[PDB]
Each structure stands twice: as C-alpha cells, then as structure tokens.
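Read through the structure below, which is laid out as structure tokens, and then see the notes.
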There are 2 protein chains.
Amino acid sequence: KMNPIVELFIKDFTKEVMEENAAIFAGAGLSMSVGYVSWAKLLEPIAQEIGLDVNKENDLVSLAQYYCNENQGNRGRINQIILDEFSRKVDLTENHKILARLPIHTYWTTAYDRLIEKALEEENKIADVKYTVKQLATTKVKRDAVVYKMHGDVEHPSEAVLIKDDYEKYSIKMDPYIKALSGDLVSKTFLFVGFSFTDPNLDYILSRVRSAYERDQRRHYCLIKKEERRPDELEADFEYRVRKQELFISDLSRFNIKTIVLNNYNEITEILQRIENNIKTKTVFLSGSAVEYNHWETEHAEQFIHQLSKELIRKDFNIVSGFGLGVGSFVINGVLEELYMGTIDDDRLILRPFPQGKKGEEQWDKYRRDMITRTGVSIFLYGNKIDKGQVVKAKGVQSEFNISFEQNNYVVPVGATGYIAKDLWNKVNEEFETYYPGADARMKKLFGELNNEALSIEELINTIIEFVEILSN
Amino acid sequence: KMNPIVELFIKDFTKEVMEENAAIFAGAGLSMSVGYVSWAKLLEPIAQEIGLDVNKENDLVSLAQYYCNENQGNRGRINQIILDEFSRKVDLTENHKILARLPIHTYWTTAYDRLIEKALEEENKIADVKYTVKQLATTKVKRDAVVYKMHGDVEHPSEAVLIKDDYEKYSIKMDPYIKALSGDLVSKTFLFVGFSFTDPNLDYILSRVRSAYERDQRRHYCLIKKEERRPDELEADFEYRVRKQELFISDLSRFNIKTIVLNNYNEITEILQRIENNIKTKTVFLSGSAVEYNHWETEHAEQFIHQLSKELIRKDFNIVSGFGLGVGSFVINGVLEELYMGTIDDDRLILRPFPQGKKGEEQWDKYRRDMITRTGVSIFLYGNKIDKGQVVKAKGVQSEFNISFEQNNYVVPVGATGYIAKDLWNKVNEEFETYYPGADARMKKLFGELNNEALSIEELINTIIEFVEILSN
Ligand SMILES: O=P1(O)OC[C@H]2O[C@@H](O[C@H]3[C@@H](O)[C@H](n4cnc5c4ncn4ccnc54)O[C@@H]3COP(=O)(O)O1)[C@H](O)[C@@H]2O
Ligand SMILES: O=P1(O)OC[C@H]2O[C@@H](O[C@H]3[C@@H](O)[C@H](n4cnc5c4ncn4ccnc54)O[C@@H]3COP(=O)(O)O1)[C@H](O)[C@@H]2O
C-alpha cells in the first residue's frame, strides 16, 4: 500500500484507463534512467565553446541559441550531438514496458528517443508515430496507440525543437500539433510523467486551454518527485526549495493539473505496476470440472456456482471460462441471470469450449494458454472428472494452475470444493509467501477460510469475492 | 569626327541597331552622373559600424556581407539605404534619353534605379520591366523595349543583389535570368555602357557562353574610359594602372568583347548622339512643288527628279514625300524604278498626300509636322505653284523648312532649282554656322555648289547625294 493520495490517484486513473480515455504525456525525464546522458552533459562542450559553463546555466534553450548565434545560425554540431546520443541502443526500462502494456492509445512526448515506440513494438502493438505535420493526415490501420513526438524525432535532428528559434516558430510551423494537443487536453485525461513543466510550448498550450475553458478545465494528473536535500546545501536552502516546489505545484493546479508528490522515481514504477494490476485482475479465469461435488449435493453446488458467477458479474468482473464439464453451464447461467436484466457483452463473458477429438487435443495446450492469458486472477473449483466410471481428480485443472502461475496470475483455489482445488489450496498454503508475498493478515485469514467446509453458499461466496477484490483493488 | 576606332564602332553599331538586333547592357556607372551618391559613400557608415573603412575597401559586396554577418544576417539597414538613395527624383541625363530614342528593344541593367524606365516613358514608349522570375512569363502588348533589371528593383530592396549571399544564390534563384542573358548574348549584339566587368554573375555568364561557343562567340562592344593620372599618384603608378587596364581589355577580348577606350565620359554621349544621327538621317524628306521648273525644261527637270529619287533609294535612304504638285509623281516614279527589280516596301517610300478641302487644311499643319517628324534630312526642290494663272513661289515649302529647322533636321535647299528653294539656300548661306556648326571645307564647297545652274543632272544629283551622305555617314 502507498499514500492515500497515491491510492486515490491510482483508483481514478485506473478508472480512466479502463474507459480508454486516458493519455500519457512523457517528458525527457522518463528516459533519463535508461542510460542516455543528460542534455546538460551533451551541451557542456557546446557551452565551453561560447565561453559559458553549462553547470552555471539553467536555460539550456538559450544556451543552444547562443551557440547557434556564435556560428551564424548553424545547427550541424547540435544535430550531430543529439543524433549520436539519443539514437543509441539502450535496454527499455520497466516504465516504458508497463505503459506499453496498458490500454493507452495516446502518447505525447517531448523526448527525441524512440523508447516508447520500441516498448510498443515489443508488445506486438501497432504504433502510429507522428512528428511531422504531414504525418497527421495519414492513420495506420489497426493501430493500438498513436505517439505524437511534438519536439521531433532523433532520426531527424534538424527538425528537433532545441533552440529559442524553434520555440518561437513552433506556433506557426507546428500549429496542427498545438491544435491536436489542445483537443486531447480537453477530451482526454492526461498523466504527465517525467515532465518538468518548464517547456514554453506546453505553457502556451495550457494557457490557451485555460483561457478557453476557465474553471471547467478537465482534470489531469502529474507525477513529481519531492525535493531532496543536497549534500552541500543547508537546511534553510532545502526548506526554501521545498516551499518553491509547493508554489510550483499549486500553480500547476491553476491549470487543473493535480500533482502526486513521490519520494523517489521508483514510485513511478510502483504506481504503473499497481494500475496494470488493477486493470489485469478485473478479468477472472473460472476453472474446474465436477461430476461429484465433494460434500455438497449436486443442486446445492450448482446454486453455489450460479450465485458465485452472478456476484462476479455484479462486482464488475469479466469472467473467462473453459466450459468445463459440470461447471461451465452453471457459470453461464449465472452470467445470463446477471446480464439479462439485455444482451451478452463480449467483454463480460468469454467462453472457450475445448475442441473435442484427436485434432483438438494437439492444440489444447496453446488454447489453454491463450484462454488464461486474457485473465489476471484464476479461480479453481472442484476438479473431478469421470474416466472409467469412478470419480478421478482432473489433470486439466493442474495444467491451468501451472499456466496461471507461469503468467504471474493470482490463484484462488477454493479448498472447500475439494479434489484438485483442495490439492492446489494445500500446495499454496505449503509455500504462501511464494504466491502471495507481503500478504496482510486479512488476506491470510481469507485464504485460510477458503478451505472451510462449514461455510454456507453465501459465506463462501462472500469470502471468495472479498479475496478477489483485495487482490484487485 | 572622332578616333578611327570610334568611327568604325559607330558604323558597325549603327548597322546593328538599324537591324533591330542590338541590346544595351547598362551598369551602375551609367547612373553615376545623374546625381545619385556613390555606393561606397552609402556604405561608409556601414563600413564604420563594423570597424572597417570603405575607402580602404575595394570589394563592397564582401563589406556588405560582413555587415550582415555582424547583424545575424539582417539586411534592413542596407535595404533602407538603397531605397532612400536610388528612389529619389533626379533629372534624366542625356545618355538615357538618347538610348530611349534609339530603336533598341533589349536593356539589361545591374542598376536598381528606374532611369531607363523613365527615359523610355518620356519617349512615349511602352517598357516591359522585368526583375522577378514570374515577370518573365508575361509580356506587355505592343511593348517597345524590355528591361531586365537583373540585380533587382529599387522599390524591392530586399531582393537586390548586394551581398555575397545574393551572388551565391543567384545561380539558383535567378537561373531563368541567366538563361535569358545567355540567349541574348548569343543572339544579340550587346553594348556595355557603365559596366566595370567586376560582377561575379556577369563573369559566370560570360564564362559559360565562352565555354559553350569557343572561338565562335558573337562580338560585343564595351565603352571604357582610359585611366587618368590622380593628383597624388606618380608617373610610374599611372603607367602601371594604364598597363593593368590594357591587360584588363585583352581579357575581355577573350570573351570577344571589343573595348572602345574613351578620353572622358562625355564621349559616351557623343557616340550615342552620332549613332542617333546616323539612324535618323537615313530618312530624307523630299519637299517641293513646281509648275515652272526655273531654267530647266519640264522633261529635263522631271528626269532630274526621277534620277535623284532613284539614287536616294539606291543609297539606302528612305524617302518621305508629301506628294506635292509637279514633284510627287516623279519621285514616285524614281522609287518605283529603283524598287521594281518587286513590291513597295513601306519603309523605303512613305507617301502622305495632303487632304483637299476645307476640312483638310484645318489639320494640314499637324499632318505636315507628323510627316516631317519621320525624317532627319529635308531636301527642298523648286517651290513654285499657280494661284491666279501666274507662277508664284509656294508657301507650304517655307512651312516645311520651318518645321524641319524646329526639329533640328538637316536642310538641303537646292538653289539651282530656284524659287523657294533658292530663297532657302540664300537664307542658309546668310547664316551658315547657325544651321551647319563646325562644317568642313568639303561641306561648304558642296553647299555652295548646290546653287550652280551650270551643273548637269548627273553633277547636281551627285552633289546632293554626297552632301546628304556626309550629313548622314
Ligand atoms: O476435467 P479436466 O481434466 O480439466 C478441467 C478443465 O478443462 C476444461 O474442460 C475439460 C472437460 O470438462 C471437457 N470435456 C467435456 N466433455 C468431455 C471433455 N473432455 C473429454 N471427454 C471425453 C468424453 N467426453 C469428454 O474437455 C476439457 C478438456 O479436458 P481436460 O482438460 O482433460 O479436462 C475446463 O477449462 C476445465 O477447467
Ligand atoms: O505648293 P505649296 O505652297 O507647298 C508645297 C508643298 O506642299 C505639299 O503639296 C501641296 C500642293 O502641291 C498640294 N496640291 C495639289 N493640288 C492642289 C494642291 N493644293 C491646293 N490646290 C487647289 C487646287 N488644286 C490644289 O497641296 C499641298 C498643300 O498645299 P500647300 O502646302 O499650300 O502647297 C507638298 O508636301 C509640297 O512639298
């Protein structure tokens, strides 16, 4: 768990992303942990050539403009520097991979590198990268996300926005990008990551949006790390910097941009992981097959499964089922009862009955893996089939459990149902920290209660629902 | 009379202009006598601002380029300077007026002022001024001459070729003008006036034409003033400058451009006046009316007039006649005999019979003035009409003589024919210097012989022809 402000932001932004109305605004700071050297370090020889010192300079745009002025406006050196630096092959950080995995269809970047594009490519996602006005007129077919590199690309250094001339001519040359960013800011919920909010173009666009929409501006989010006490600095200077940052954050809130203050930069990764987990765990994989329903009678167990599926649908969960013999019909009935109040939404219930025959069993493993990949939580019930006239614990449920563990999915074996479910519950309780690291007391109590045969249908269903909810929320 | 080289050049260039295959290339030096201050004087504050001295500088293009470099490439100051200087209202010099009066249809100028355009306008000539690539695609209807301002216009200072950047980008931006000038240099006979041949664009174009045509380049002419001994300079430095100028002229001959060395800049005006006189005097106004042909018989005088007109046509003269009673038919017969050897060319014989009646006499004066304006030499014969049955000296011939004198036309009254012609000859001999200033001994002898009644038809005709030829040639 994190700070209550962080928890509220995580809930709100997960809600925004699940509606596919969220955009990510990534600054250069999101790529500073990857391995690219700092822009000030690159400009250090540039500053030394005009007799200045990059460490004593804070406005690097004016520094680059001075360098260009000293060379009759020529940018060849700076173009070569940025091409040499930001085109290097660097391993992607976890933040880029998580952002690629999230269902985010809009990225706006002020960085010249192609880390977002590579992260989207490695997720088998089609990325429509735009850094030219002409490129706005063409859309890639079946694209997953669109990346607006509003400061240019690394492979086109001459069109990168680096000097004051570029910023001054941006409003004329790149006006369609300004219009697109204004439309996104008024129509989408943005998350600013790695952005210092010192960009003149972004200040201009935000001021225009504020002038247009007054107090009815859309709420956006930013992630900013708190000020850290430098070794040379004194306590008074640190407190002054903290107050300055507070005034900065309250003025960004003038643009209806709420700032989340983070202790360190790894909290960005933690927040992204939490959002990804909240999105992924909303889909539950219901597994099991039952000819004999352990201690419970047939009708009682059927009603239990029906009401469990109805509660899962009611709690805004998407059920994926393999249509196991003896369990599939009743989860289908529960979903139908919950939804027919109507049509079957494709997202709420995904049914994947296994092909029957010799041909089907060849691809059964890939079918099972594809079915499980859609989910983030696996729920196992019973696990008994009939082979030679006798009830024998099934083997498909074990494969399903193995696949779920290999995909880092949460496993919720209900031991009260018995058979392979009870075996899996015993296995999980044998090594609880391996499957649920850092579990709370309530989570342990719910997991232990999952193997209670004295619970009624309602009590067991409520225990399962609460366990799945604390896993997801 | 001038130097034999100058006389040969005058003959050849008059021949070229009369064929309407001659072009004029005017440099800035042609406008330096009008009143515009020198370009070095304008750049003197410009040179002082960058710490240089315009007097110590010879390449003013590099000086302007240095000034622009010191101001981040801005040309506003130089544009304002040229607009303020070369757009002033200055009275046209005689050279521009003479060039406008000449039948020259092509001007190429490196000057930004509009003196050529104003000179063409004041002659009621339509001038098609071109200084933009687009303007080459449109032609003025019924234009008399086309002016290519290849270095830009004064009213568009930002497009003037002044700095090294303009010269370096001229070959790309103004390539159609380069092609047009190459075509004119290979298809027309140029006269370079006021041009120092230190222009990089002209050097490039001439080098390209030379590379294309080897020793078969078309001959062109230039007018260059000889070096003058400066008061501070010594004899050795003056001789060195003379030798340097001689080497400069031979190099120009490398481009098949023959240079006429002039003692002073007024010799340009003298040469232009001589060419204009040679062109204008080739048209002779034949005047007269005769009922009684003085001492000669009717048939003898008719044969004399016929052979005189035949000789005038044979000597490449264009006859303009008013179709006077008793003279017009026989000059017409002479022209027909000379030409039918065939059709009547409109230039060789212009016939302007006077309208008969009260309506005609109202416009008779303007008709006579328009008829005489086409000519440069007036020849008067006889001048006797019949009013009340008696031979009375005519009055139209006197008006024709007055109009010819008012237009500065040469008058050749033949006193042997008598009547108004004899009266006019006596009047001219009364004040010979007024009508023929600076006349030679041969001219005086011919004028005196013009009033000899002892001459035969052939002798009198030869005297008239020789007098008219020494007037023209
Ligand atoms: O029980 P298990 O071991 O694992 C159970 C899991 O598997 C999947 O459902 C089973 C099974 O109910 C279904 N099935 C239905 N009818 C027959 C049949 N399979 C073989 N038959 C021979 C004759 N009639 C049948 O075929 C799936 C594959 O077979 P297994 O994976 O071996 O089944 C679910 O997702 C369930 O979670
Ligand atoms: O002789 P002049 O004084 O001057 C002579 C000069 O003039 C022009 O030719 C005269 C004249 O030959 C012609 N003309 C012909 N027939 C008649 C007549 N004019 C009056 N008529 C009344 C009855 N029939 C006539 O009308 C031109 C105008 O009359 P004027 O100028 O008075 O003639 C030439 O260019 C000639 O050089």
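Going by Swiss-Prot, the residues shown for chain B are 2-342, 345-476, listed in order.
Backbone N, Cα and C atoms are what each Cβ position is placed from, and that goes for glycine too.
Taken residue by residue with DSSP, B:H152 (mutagenesis position) is part of neither helix nor strand, so it is coil. Just so you know, the Cβ of B:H152 (mutagenesis position) picks up 23 other Cβ atoms within 10 Å once every protein chain is counted. For B:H152, the entry in Swiss-Prot reads active site, proton acceptor.
The feature NAD(+) binding site is assigned by Swiss-Prot to B:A23, B:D114, B:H152.
Per Swiss-Prot, 3'cADPR binding site is recorded for B:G289, B:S290, B:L326, B:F357, B:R371, B:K388, B:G399, B:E403, and the stated evidence type is experimental evidence. Classification of B:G399 (3'cADPR binding site) by DSSP places it within a helix. A simple way to gauge crowding: the CB of B:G399 (3'cADPR binding site) has 18 other CB atoms within 10 angstroms, across all the protein chains here.
Annotation of the mutagenesis experiment B:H152 to A in Swiss-Prot: Loss of NAD(+) hydrolase activity, does not oligomerize correctly.
Cβ neighbour count for B:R371 (mutagenesis position) (all protein chains, 10 Å cutoff from its Cβ): 19. Under mutagenesis, Swiss-Prot gives B:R371 to A with this note: No resistance to phage SPO1, no oligomerization in absence of signal, a little bit of dimer seen in response to signal.
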**OP:** Report the recorded positions (B:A23, B:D114, B:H152, B:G289, B:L326, B:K388) that meet this criterion: Cβ distance to the nearest atom of ligand 2 under 6 Å. Use sequence order and write none if nothing qualifies.
**Re:** B:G289, B:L326, B:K388
Original post:
In Å, how large is the greatest distance between any two Cα atoms among B:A23, B:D114, B:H152, the listed binders of NAD(+)?
Top reply: 22
Subject >> Candidate with sparsest Cβ neighbourhood (10 Å radius) among B:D114, B:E403, the listed binding-site residues >> reply: B:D114
**OP:** Select the closest residue to B:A23 (NAD(+) binding site) from the following binding-site residues, measuring between CA atoms: B:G289, B:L326, B:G399, B:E403.
**Re:** B:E403
Original post:
Roughly how many angstrom lie between the C-alpha atoms of B:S290 (3'cADPR binding site) and B:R371 (mutagenesis position)?
Top reply: 15
Subject >> Listed in sequence order, residues not in B:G289, B:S290, B:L326, B:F357, B:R371, B:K388, B:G399, B:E403 with Cβ within 8 Å of the centre of the 3'cADPR site Cβ atoms >> reply: B:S288, B:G323, B:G325, B:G386, B:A397, B:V400
Original post:
Other than its own, how many Cβ atoms are within 10 Å of the Cβ belonging to B:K388 (3'cADPR binding site)?
Top reply: 21
Subject >> Site of maximum Cβ density within 10 Å, from binding-site residues B:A23, B:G289, B:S290, B:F357 >> reply: B:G289
**OP:** Quick one: pull the CA-CA distance for B:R371 (mutagenesis position) versus B:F357 (3'cADPR binding site), whole Å only.
**Re:** 8
